[PDB]
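Q: Following this message is one structure expressed as structure tokens.
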Amino acid sequence: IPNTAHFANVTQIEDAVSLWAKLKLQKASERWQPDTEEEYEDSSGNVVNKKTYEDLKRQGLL
Amino acid sequence: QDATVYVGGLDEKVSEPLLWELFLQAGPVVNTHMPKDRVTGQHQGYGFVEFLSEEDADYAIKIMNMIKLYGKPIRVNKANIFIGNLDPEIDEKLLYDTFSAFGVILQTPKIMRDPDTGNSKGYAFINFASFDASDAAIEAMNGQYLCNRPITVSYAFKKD
Amino acid sequence: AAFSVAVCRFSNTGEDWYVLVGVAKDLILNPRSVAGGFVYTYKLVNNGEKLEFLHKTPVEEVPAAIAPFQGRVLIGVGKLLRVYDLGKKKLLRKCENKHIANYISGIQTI
Amino acid sequence: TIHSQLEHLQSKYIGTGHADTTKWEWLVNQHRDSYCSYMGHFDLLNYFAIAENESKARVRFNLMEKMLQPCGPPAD
Amino acid sequence: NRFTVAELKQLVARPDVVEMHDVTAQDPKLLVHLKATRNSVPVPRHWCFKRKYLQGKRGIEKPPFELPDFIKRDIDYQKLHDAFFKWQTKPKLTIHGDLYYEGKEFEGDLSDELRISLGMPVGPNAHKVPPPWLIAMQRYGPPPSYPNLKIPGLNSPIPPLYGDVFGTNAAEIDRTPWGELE
Amino acid sequence: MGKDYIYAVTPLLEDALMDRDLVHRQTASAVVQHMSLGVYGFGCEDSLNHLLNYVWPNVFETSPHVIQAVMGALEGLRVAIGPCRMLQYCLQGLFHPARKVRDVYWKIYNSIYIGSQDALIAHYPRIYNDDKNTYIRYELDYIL
Amino acid sequence: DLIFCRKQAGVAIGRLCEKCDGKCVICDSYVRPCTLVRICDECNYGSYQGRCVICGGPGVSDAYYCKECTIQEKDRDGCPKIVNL
RNA sequence: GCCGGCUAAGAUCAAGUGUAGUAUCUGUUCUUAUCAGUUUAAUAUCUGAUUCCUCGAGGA
Ligand SMILES: CC[C@H](O)[C@@H](C)[C@H]1O[C@@H]1C[C@@](C)(O)/C=C/C=C(\C)[C@H]1OC(=O)C[C@H](O)CC[C@@](C)(O)[C@@H](OC(=O)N2CCN(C3CCCCCC3)CC2)/C=C/[C@@H]1C
Ligand SMILES: [Zn+2]
Ligand SMILES: [Zn+2]
Ligand SMILES: [Zn+2]
């Protein structure tokens, strides 16, 4: 776990690992992840199926 | 220490932002450090330039090696005979190759370094095979024109 | 309840004009509560005299600002700023920022 | 004793605090003078009456009725 | 019946503003929330010290007062008045939240003086006069840290070079302000 | 007439406010107060905020004359700089764990509140509802 | 025991003596008198009719607030007569 | 301040001098120790309890 201002005045191990899990969840949530967060509509039907992720589109266009 | 490059051979015209401005073309020099003396209160000719990447420090060490900056042999590096006022651009193998022309060397020579930076102090010690090579170094090499630095070879210990 | 409107053209399409309307769904003002939101899309045909429904995209908050942007559209969905391209059945989310403080009330672009 | 009189007059004014002020008192004070400021300024009441589609007399009466117990009843 | 630091760090949205004494407040949840407002500079940091806000160290002994440049350059007529109001510059100013404290007072192009001391001549009209660090760049190649840098002889033409400029960085609207005096 | 001369005396006031002598800081606070009340409506807020950054650390002073001058300077800056900045300086100390900080900050806050009680309506920060009580002001969230 | 009266001020005008003539009652400044001082009815009665608001001697001229006190609205508190207990 | 330390880093209790006010100086002592209560943001403070070794003596 990196040393940051968040982990100050924290002296116990399990408290540190739990607060690290919390901070990880928070930050990972608040970023923009294009791989799972994106709306592609492949040209397979070209007028349907807008639920394609960024990976299924490559599999369909391969 | 890997991303920082130790520069040696800086005159009084070189300063702390001047080395960062000269090393800006080689790479992104983030900081410059110059240790001040205690008796004089100025730089001792050796400083450090901490860059962002190690490739920029390698390019600065391969580009600014044995350069003539402010009338001084500035060189960047990765941070019984006595030779004084030697250039920091030479290494132990270079000093052994330069000393091989006069006489035969007994082993690999050693150069003194500063306890803070560790690149070059200013003096070195080399041992010859016999006294004839030491006399040839005191006759010819003691005063020879090195790379923009007048060296001085002397005897470390002599009995009257 | 409609709160935003925009007229623009999309780059992936031709020279057709579109009208986008942002609508809240079951908004209470005091205490504030909303069930969701929608973005309507119309085609604006017959020399700018008729609107014809194309589709209707759901969003999880009131879309309060819509602004054309570089052949696409920016939409403020509550606290979120999103980029949207035109699709065949709905609007396709392309980019998103999640660090705006409270609530987007206006968007302007140079 | 002028400083002490100032410390007694500042306490007298309604809405001032001290080292023992709680969150509830602070928040009800700002809610109450917010409602009074809404009643005073003519164009804020206009904004609210257009937003919620009511007559201005009705918005004024609603604010006066909300004046009594803003932020709910106190603790314990 | 009082939080611990790690327990309160788990409840708040911003744990890095929580401090040692914050768990000893009468309402720590409101305190930490106000410490996270998108403004509101913090407390002067010497409330818990025991040295009366003036540190007796750091060598405060220094020059009394350095007047501005405009100070130096009857006593002076309206022409020197014109000088004092043409030379008047805005000094260095700190923005809204930068409080002072006892400690915070101490903590391709080359100059002409360095080029004169290094023994490098001036730039000619139409010739090749490179610096001694340019031969290594011509032999080994361009530096990967600055690929947009241009040097005369390798990427820039010789007629470029003008004065002390031995390099130029070439990186690969309606910017006029709206209401301004003429 | 002082609106053209605030930039010239700012470094001197900085130096005098960093000084250990008490009369230095008291008189510098008096200067700040008179300068603040002298320029008002003339757009000199930059230098006055800069000088507030040096005046504010003196709020924990026990000497009566120094704290009197500091209060005078703060009430002059309340007029010249605005109550929003003063509330921003008081917010984090209003609920500090130490009683000394709370006393000082509530004195400053009461002085800011008695003058310009109406402006503070637009400056208060958002405070979220808890399980028992409602604290959001919902009318200001309306969007026509 | 230098305390202001701080009662509701009336129509009576405050007075200053020969020694306090140019002074401001609140801050004791001498620059730019701006606003005429008003006092309450118990401060202006009988033997108290004409008296310096600072000291209490025989008044000779009008008491004024300074421009600095007027800008901060310090003329909006009660009667500024200095009263001793 | 000098190259972590050399006890000029703090509190306190008596007396002297003196001012409109702030103050200035001397003796001191500083628990080298533990527990319970008060209290302090935390210290602090205050309120109570608590045979051995050495050469007739000293220390714990
Ligand atoms: C800090 C200094 C002290 O407080 C000091 C003033 C005071 O402690 C002494 C005691 C005592 C009694 O000797 C004081 C003397 C008084 C003075 C020097 C003032 O003079 C007077 O009272 C004269 C009279 O009352 C009114 C003159 C007047 C209007 O010029 C007054 O000053 C002003 O109002 N100003 C200041 C502003 N100034 C500009 C100029 C452009 C147009 C006029 C208004 C703006 C005009 C003149 C007096 C100034 C002296 C400080
Ligand atoms: Zn006044
Ligand atoms: Zn009088
Ligand atoms: Zn009265």
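Residues 7-91, in that order, are what chain G shows, numbered as in Swiss-Prot.
Per the header: electron microscopy, 2.7 Å.
Cβ from N, Cα, C; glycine included.
The Zn(2+) 1 binding site annotation in Swiss-Prot covers G:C11, G:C46, G:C49, G:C85, and the record cites experimental evidence as its basis. The Zn(2+) 2 binding site feature in Swiss-Prot is assigned to G:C23, G:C26, G:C58, G:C61; the stated evidence is experimental evidence. Annotation comment: Swiss-Prot describes G:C30, G:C33, G:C72, G:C75 as Zn(2+) 3 binding site, evidence class experimental evidence. G:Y36 to C appears in Swiss-Prot as a mutagenesis experiment; the accompanying note says: No apparent effect on cell growth, localization of SF3B1 protein or formation of nuclear speckles. Alters the structure of the presumed branchpoint (BP) adenosine binding pocket within the splicing factor SF3B complex which may lead to decreased binding affinity and thus affect pre-mRNA splicing. Quoted from Swiss-Prot, the note on mutagenesis experiment G:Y36 to E, S or A is: Alters the structure of the presumed branchpoint (BP) adenosine binding pocket within the splicing factor SF3B complex which may lead to decreased binding affinity and thus affect pre-mRNA splicing.
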Q: Which recorded positions of G:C11, G:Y36, G:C58, G:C75 contact ligand 2 in the sense of C-beta under 6 Å?
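A: Listed by sequence, the hits are G:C75.
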Q: May I ask you to pick out the recorded positions among G:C26, G:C30, G:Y36, G:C46, G:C61, G:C75 with a CB closer than 8 angstroms to chain E's CB atoms, ordered by sequence, or 'none' if no residue qualifies?
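A: Near chain E - Cβ to Cβ under 8 Å - we find none.
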Q: With every protein chain in view, how many other Cβ atoms are within 10 Å of the Cβ of G:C75 (Zn(2+) 3 binding site)?
A: 22
Q: What subset of the binding-site residues G:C30, G:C61, G:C72 lies within 10 angstroms of G:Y36 (mutagenesis position), using C-alpha positions?
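A: Candidates kept after distance check: G:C30, G:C72.
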Q: Which number gives the other C-beta atoms within 10 angstroms of the C-beta of G:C61 (Zn(2+) 2 binding site), all protein chains shown included?
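A: A count of 12.
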Q: Compute the C-alpha separation of G:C58 (Zn(2+) 2 binding site) from G:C85 (Zn(2+) 1 binding site), stating it in Å without decimals.
A: 13
Q: Tell me the Cα distance separating G:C33 (Zn(2+) 3 binding site) from G:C26 (Zn(2+) 2 binding site), rounded to the nearest angstrom.
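A: With distance taken Cα to Cα, G:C33 (Zn(2+) 3 binding site) is 13 Å from G:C26 (Zn(2+) 2 binding site).
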Q: Counting other CB atoms within 10 A of each CB, which of the binding-site residues G:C23, G:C85 comes out lowest?
A: G:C23
Q: For G:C72 (Zn(2+) 3 binding site), which of the binding-site residues G:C11, G:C46, G:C49, G:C61, G:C85 has the nearest Cα in space?
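A: Out of the listed candidates, the nearest Cα belongs to G:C85.
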Q: Please report the distance from the Cα of G:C49 (Zn(2+) 1 binding site) to the Cα of G:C23 (Zn(2+) 2 binding site), rounded to the nearest angstrom.
A: 16
